[PDB]
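Let me begin by presenting the structure, written as structure tokens, before commenting on it.
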Amino acid sequence: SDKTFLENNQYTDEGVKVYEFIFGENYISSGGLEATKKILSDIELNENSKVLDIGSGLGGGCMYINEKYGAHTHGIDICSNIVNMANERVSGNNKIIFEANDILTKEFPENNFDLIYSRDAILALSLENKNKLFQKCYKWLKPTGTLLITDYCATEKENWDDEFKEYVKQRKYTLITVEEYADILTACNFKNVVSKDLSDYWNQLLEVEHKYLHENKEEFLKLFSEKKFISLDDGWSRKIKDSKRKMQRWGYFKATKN
Ligand SMILES: C[N+](C)(C)CCOP(=O)(O)O
């Protein structure tokens, strides 16, 4: 299954901790806390709001949203191990819930959420399933609700080089263009669809992370291994190179139900 693939490879316990080291405490999403602050900078919610976080990971996003706004946050992630980790980092807070489930089968009421939020998680879904997911999101949003997404995107497949092809294949990602992604949202009837190619900003975030990794190599080696360091270092190097030339892209999407 997809769950087994993710838990046994990219998102083993150790894989998750390695990612957390570079992204920052409670994050496996690009730019950790700082990108979260920026992405939510024009979003308004309050203590009565209901938020869904698709691919909630280590829970930092939900923690931040609940801290900033006092909103109810419900995170869903397919990896049981990551959800277990997230649940270890929050206590005594009845407005944060993390649930291990498949978002493609999970049931939520129509007109339920003020915000549906997702950070670098939908890349794992096939194109067919991306469309199915956004149809569900449309239903699940309140009439007054907002959809807010970042995700890994790419140039057209015809332009990919050997190394990028191998990365996408090994990861089992389905990476589409920012423009194709926006078109899915439009096709799902979302209004006010705003898409931004934030590859340059993503490149900046990657550079901050890369510098951090290099400056904290000794600590990393104590926690992990040189082999894992090299893999991480090389992985960020490629993302930096590929975002600079727009082969690997970072898409931002915001839309509304009405
Ligand atoms: C996709 N992610 C941002 C959740 C984790 C990192 O994946 P990757 O950049 O190593 O492919």
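Chain A is numbered as in Swiss-Prot; the shown residues are, in order, 9-266.
Even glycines carry a Cβ here, placed using N, Cα and C.
What Swiss-Prot records for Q18, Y27, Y160, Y175, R179, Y181, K247 is phosphoethanolamine binding site, and it gives experimental evidence as the kind of evidence. A sphere of 10 angstroms centred on the C-beta of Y160 (mutagenesis position) encloses 22 other C-beta atoms.
Here the residue is the original one, while Swiss-Prot reports the published mutagenesis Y19 to F with the comment Reduces activity. Long-range Cβ proximity for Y19 (mutagenesis position), meaning a same-chain Cβ under 8 A and a gap of 6 or more residues, is found for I36, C87, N89, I90.
Under the heading of mutagenesis, Swiss-Prot lists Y19 to A and annotates it as follows: Abolishes activity.
Among the features that Swiss-Prot reports, active site is placed at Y19, with the record citing experimental evidence.
Here the residue is the original one, but Swiss-Prot notes a mutagenesis experiment at this spot, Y27 to A or F: Reduces activity. Following the DSSP three-state reduction, the secondary structure of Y27 (mutagenesis position) is helix.
In three-state terms derived from DSSP, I111 (S-adenosyl-L-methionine binding site) belongs to neither a helical nor a strand segment and is classed as coil. As annotated by Swiss-Prot, S-adenosyl-L-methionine binding site applies to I36, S37, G63, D85, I86, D110, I111, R127, with the evidence given as experimental evidence.
Looking at Swiss-Prot, the entry for mutagenesis of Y160 to A or F says: Abolishes activity.
For the pair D110 (S-adenosyl-L-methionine binding site) and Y181 (phosphoethanolamine binding site), the C-alpha distance works out to 17 angstrom. Same-chain neighbours of the phosphoethanolamine site beyond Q18, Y27, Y160, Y175, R179, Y181, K247, judged by a C-beta within 8 angstroms of the site's C-beta center, are, in sequence order, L131, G243.
With respect to ligand 1, the binding-site residues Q18, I36, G63, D85, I86, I111 contribute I36 as residues with a C-beta closer than 6 angstroms to one of its atoms, given in sequence order.
Here the binding-site residues are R127, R179, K247; the one with the fewest Cβ atoms within 10 Å of its Cβ is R179.
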